[PDB]
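J.: Okay, handing you the structure first.
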Amino acid sequence: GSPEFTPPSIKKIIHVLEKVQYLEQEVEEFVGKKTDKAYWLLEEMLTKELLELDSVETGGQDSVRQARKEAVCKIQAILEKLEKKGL
């Protein structure tokens, strides 16, 4: 048919990454607390997306390994930003 751009499964990497982008913007607002029930869930939701992306087994996919590592790094930046939003 046609070559097109962006494979089929790659779309998920975008879908998941798109989710992280929204989570980041939410953190900036999030006025939760380090010991708040929402904060736990807030950190919980972030870790959840990271757990989904870090669930692929793969084997010889450089594109996946690169995206997987980059995605996890993003969660790290937000995780700390939240640690200071709680208190």
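Counting begins at 1 with the first residue displayed.
Recorded method for this deposit: solution NMR.
Here the Cβ of each residue, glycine as well, is placed from N, Cα and C on the backbone.
According to Swiss-Prot, the feature domain 'BAG' maps to 9-86, an assignment based on sequence analysis. Here Swiss-Prot describes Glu44 to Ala (Swiss-Prot position 414) as a published mutagenesis experiment; the accompanying note says: Reduces interaction with HSP70. Where Swiss-Prot documents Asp54 to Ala (Swiss-Prot position 424) as a mutagenesis experiment, the accompanying text is: Abolishes interaction with HSP70. One mutagenesis experiment named in Swiss-Prot is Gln76 to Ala (Swiss-Prot position 446), and its note says Abolishes interaction with HSP70.
Relative to the rest of the structure, where do these features sit?
T.: When the domain 'BAG' (9-86) is classified with DSSP, helix, strand and coil residues number 62 helix, 0 strand, 16 coil.
A 10 Å cutoff on Cβ-Cβ distances gives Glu44 (mutagenesis position) a total of 10 other Cβ atoms nearby, all chains included.
Sequence-distant contacts (6 or more apart, same chain, Cβ under 8 Å) of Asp54 (mutagenesis position) comprise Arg68, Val72.
Taking Cβ-Cβ distances under 8 Å and a sequence gap of 6 or more within the same chain, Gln76 (mutagenesis position) has no neighbours at all.
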